[PDB]
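*Asks:* This is the structure I have questions about; it appears just below.
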2 protein chains.
Amino acid sequence: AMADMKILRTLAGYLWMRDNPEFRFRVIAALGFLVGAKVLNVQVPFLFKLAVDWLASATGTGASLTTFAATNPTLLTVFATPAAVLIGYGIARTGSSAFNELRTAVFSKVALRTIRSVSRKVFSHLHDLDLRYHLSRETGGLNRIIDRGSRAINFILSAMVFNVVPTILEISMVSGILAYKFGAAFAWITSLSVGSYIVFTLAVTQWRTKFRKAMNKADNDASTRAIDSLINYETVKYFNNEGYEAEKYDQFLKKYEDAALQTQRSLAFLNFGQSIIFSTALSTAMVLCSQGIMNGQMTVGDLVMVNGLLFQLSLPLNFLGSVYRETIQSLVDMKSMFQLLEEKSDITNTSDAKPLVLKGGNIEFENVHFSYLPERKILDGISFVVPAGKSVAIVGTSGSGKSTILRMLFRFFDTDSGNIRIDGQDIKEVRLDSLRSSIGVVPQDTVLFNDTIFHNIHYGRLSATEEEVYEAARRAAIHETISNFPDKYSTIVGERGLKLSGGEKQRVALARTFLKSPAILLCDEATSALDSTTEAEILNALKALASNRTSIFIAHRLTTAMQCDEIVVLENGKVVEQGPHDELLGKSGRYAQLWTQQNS
Amino acid sequence: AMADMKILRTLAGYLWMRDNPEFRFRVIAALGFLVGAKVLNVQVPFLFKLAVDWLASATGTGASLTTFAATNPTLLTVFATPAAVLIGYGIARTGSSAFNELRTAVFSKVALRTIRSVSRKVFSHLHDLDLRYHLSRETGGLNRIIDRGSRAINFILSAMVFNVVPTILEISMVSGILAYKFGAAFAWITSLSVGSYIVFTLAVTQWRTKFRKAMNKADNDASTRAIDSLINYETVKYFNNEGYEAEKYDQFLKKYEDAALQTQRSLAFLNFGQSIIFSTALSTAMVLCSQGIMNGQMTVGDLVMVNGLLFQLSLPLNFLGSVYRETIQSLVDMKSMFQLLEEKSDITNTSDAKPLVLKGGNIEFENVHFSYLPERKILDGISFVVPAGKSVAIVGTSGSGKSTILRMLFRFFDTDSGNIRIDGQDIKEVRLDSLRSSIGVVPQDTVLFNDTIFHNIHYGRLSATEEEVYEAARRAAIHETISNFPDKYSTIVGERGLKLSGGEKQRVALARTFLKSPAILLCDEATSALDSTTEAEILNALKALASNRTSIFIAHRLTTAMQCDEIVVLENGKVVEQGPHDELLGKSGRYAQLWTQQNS
């Protein structure tokens, strides 16, 4: 899995921010606080060797004339009386646990920042991605991917920095104390012991996982069975109630109670050998030291430190055994996330950027063909020309697939062989931002976020004052229905708020697009059915809004939009008729039947 | 909360099964394996005091003429050479960890059995409960209650037996070692220390919980916000994409990154004071022992055991601090479960039990009134008499609420002021089992469990042979459609199986009630709409089945069931018309309009 190492490389690439000097200093401090602690925690038993001696010298009849043999602690520190050394022992160990605990605090303000930068970058890249990717993927999946990946990053960094590195620095240093009070043969025994212990725990965890999975399977089966059985209460009650039902549930719970009694004996074998494997080490160490003591070796009274060193090693070893499943799962979730990234968008623009300079809006289509799939090609050469400042209507059946128009004009999908003339300019060259900003559109379904009305009504253009939004309201003719707001026009809307019917939601859409003050207006049959009183007035409002801007309206219903200058009949995904509606009715064409059946 | 102690009393009541001798023996063995371990784990440092001595006697110039002062270990055990004592140390501690681990295995085969008995009893009591309780309560809730309660029982028993009892036996015994090498003042210091440590950890955990809740709130808010934002991609894309959106998500993730950086410093204070509070104890103990050593007290070289005893106490203390939330939550979930139990069913029967001896079925209703709610009383004195072996039809509108009939005849709900004559007998006296067994009914919706066809087809009466189910199939006329089964008539059905249409499901219902061979047949308009070919034949089949048994059919549609002898019109929950259908059509009554609009 070479790509897995590559993913680690990417993680290192993102982790290190050269740009800012402070980050490096933070990391350095962290490392310092990781070393200091782990050397005080070895000073602790050396202080317990020093305090066992001198105590024995007095009353014990130990040779007092040994002066200061080692001469390493010749400093007057902790030599006032033996009680001082014991106090130093306590202070030392407490300070070690302080340094080590402090390191975590120093390194979490770094971990959080890393997670934040990766998540923000992924978010922005996601929105940059083209529509096709979003449509194919499931909405829930994106959530799962981001949350699990961020959690995985946090877990892996904490697991490594706080567990893998301290354990190995500890073991290496302890075995590296071979310079003093040690022999070459003696040092290897502890390393071999700990290596065997780690191998045994890691190997037996794999075995444990199978039993855990079997138990989860059985438990889920029993629960689902007893829920299916409870749900279908009526059938059971009518005839032979709980006659043969309880016995069957009993059998399921016997299978569960056996698959659960098995895992205990399996954990038992591990939790026993995890003791014996580490006890043989301590027995071997002590018996070997005793032989030296009784054989007149330099070792005198220093047996008491070995217990301490072994205890220090014994504490954090257990964590390493159980990290395998988490590591593999996190390391594949991280590949998932970093695979979501680095996916290029289909709709690339050319290098040179030219801004859309549109004096007046003219829509000219020239043999635009587009097939979503090879079998069915939606548009088969639609060509029409809209005069500036006029209204043109696109009508047809629902099979005609007139949804594409909006997607194409917004450059969601590109044309296989055609062009789009905007004020006699080619869209392929102009910047995406300039075009999407200069065009105005009203959505078909007006989804509102959960926030204050004033935010959902100034959303169209930010930096909107209260007077601007007021003038938009007045033209939107919403003041009659807005003075009843419970929170003086700040009432919360959306979920956990006042539910809005379609008419007000449409008014909100109008009072959101009126703010933007666009150059061209495009509609997508916002309302399918509505009360007559609201329809008429909203139609008048949108007619007034569209008076100074060239507009294009796509309406499945005919009577709804008859006010345009020309009407483009669309049937079987091609241009059928181009004229004012009256001779369309008089041509016995598609428009004629559709309208004559709309009124009937 | 006196009732909480009462709940503990109930738990003790259920835990102890006097009936079986083996259970007590198991529990006794468990307790033994809980004592032995916890006394070997105190033998361990005594063996490390014994091995520190004698080693010092040689080469150390220790007085060899002290003979055997204590005379407690005068046994020749572990006196071959000092190496033997070290080996004994290792073997002892390993054996302690074996005994203690073994206890868990011995006590889990008891815990599982307890959980099983409580769950099975609750299940049966649940099914015993009347319909009203089931209808009011939510189906999901019952699941949640059972699963959480069983988990709580397991957690509380394991938590107490494995943690609370060992910790207190350990502490009490250690402080109880006051007989040897101790003073009255010295013993109290350790108890005061550990008591202060437990108080500090418990108190500061409450504080930690508030920060954890704030963090969970903030995390959920950030996630829900970013999902709402991702979902509404279109609105964002049309205008000012990620212009002001990213900054707002950023602010949410700043709030999260602060509420998460706060909890670390809060945990930090706990994880530091949990060290200093326990370090002051060790420093005080050692300095006090050193004063004795230097003052010519009996204590000689036994300082090395105190470290071990303190370490043994230090290991399992941490668990007790975090158990508060789990204990309170489990202790209230247990009250939930034991509150579900001991709820009596409304439909009690009288003491004396008389069996239903029905020579022939005669249905006689006499002024039966029943109101589900005081406002609307469904039945207002329905009285009619069915002759034996005949077919009678109950017809009406959907507002007439004719659903009650089935519930009442099955004695789901009792009559406020009326009686039901079954073969000239009163239902109130006869046993519920006898009546519900002697009556036959076909369900309206035929829910099938996920199992083999042969099980879903012999379900009506257990102990059904292959020939019995074959004859039921032949009369059910299902052999034509059954020889196509992929698994030679053992094909799985239900979910994750072959989906069945309404016609086959109805055939299954017929081939389930035909098995039971009841004395009286009752229908509940099983089919609302179906293909003509199946309807006709299934009607013929049910006519043949009902020929020898008196039958009652409730049909909302009129043309569907015209074959009965008499027809009972029901309108506004009262008997309107009683006759053969032809003069019902000729009476211009409810039946006449209903049928004339069914055919139109």
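Residue numbering in chain B adheres to Swiss-Prot, whereby the residues present occupy positions 117-716 in order.
Cβ coordinates come from backbone N, Cα and C, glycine included.
Straight from Swiss-Prot, here's the annotation block:
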BINDING   B:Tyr488, B:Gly512, B:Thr513, B:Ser514, B:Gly515, B:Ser516, B:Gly517, B:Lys518, B:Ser519, B:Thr520, B:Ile521, B:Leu522, B:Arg523  ATP binding site
DOMAIN    B:143-445  domain 'ABC transmembrane type-1'
DOMAIN    B:479-713  domain 'ABC transporter'
MUTAGEN   B:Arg612 to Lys  Resistant to sirtinol and reduced chlorophyll content
*Asks:* Highest CB neighbour count within 10 A among the recorded positions B:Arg523, B:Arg612?
*Replies:* B:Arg523
*Asks:* Please report the distance from the Cα of B:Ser519 (ATP binding site) to the Cα of B:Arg612 (mutagenesis position), rounded to the nearest angstrom.
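*Replies:* On Cα coordinates alone, these residues lie 33 Å apart.
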*Asks:* How long is the line from the C-alpha of B:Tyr488 (ATP binding site) to the C-alpha of B:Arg612 (mutagenesis position), rounded to the nearest angstrom?
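*Replies:* Spelling it out, the Cα of B:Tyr488 (ATP binding site) and the Cα of B:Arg612 (mutagenesis position) are 39 Å apart.
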*Asks:* Which residues does B:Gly517 (ATP binding site) neighbour through Cβ under 8 Å, counting only same-chain ones at least six apart?
*Replies:* B:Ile494, B:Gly689
*Asks:* Greatest CA-CA distance (Å) over the residues B:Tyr488, B:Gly512, B:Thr513, B:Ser514, B:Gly515, B:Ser516, B:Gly517, B:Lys518, B:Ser519, B:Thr520, B:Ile521, B:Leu522, B:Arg523 that the record ties to ATP?
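*Replies:* 19 Å is the greatest Cα spacing among the residues binding ATP.
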*Asks:* What number of additional C-beta atoms lies within 10 angstroms of the C-beta atom of B:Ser519 (ATP binding site)?
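*Replies:* I count 14 other Cβ atoms within 10 Å of it.
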*Asks:* Measuring Cα to Cα, tell me the gap between B:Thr513 (ATP binding site) and B:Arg612 (mutagenesis position) in whole angstrom.
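*Replies:* Cα-Cα, rounded: 38 Å.
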*Asks:* If you draw a 10 Å sphere around the Cβ of B:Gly515 (ATP binding site), how many other Cβ atoms fall inside it, taking every protein chain shown into account?
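*Replies:* I get 9 for this one.
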*Asks:* B:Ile521 (ATP binding site) has how many other Cβ neighbours within 10 Å of its own Cβ?
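*Replies:* I count 20 other Cβ atoms within 10 Å of it.
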*Asks:* If I take the alpha carbons of B:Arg523 (ATP binding site) and B:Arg612 (mutagenesis position), what is the distance between them in whole Å?
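*Replies:* Here the two Cα atoms are 33 Å apart.
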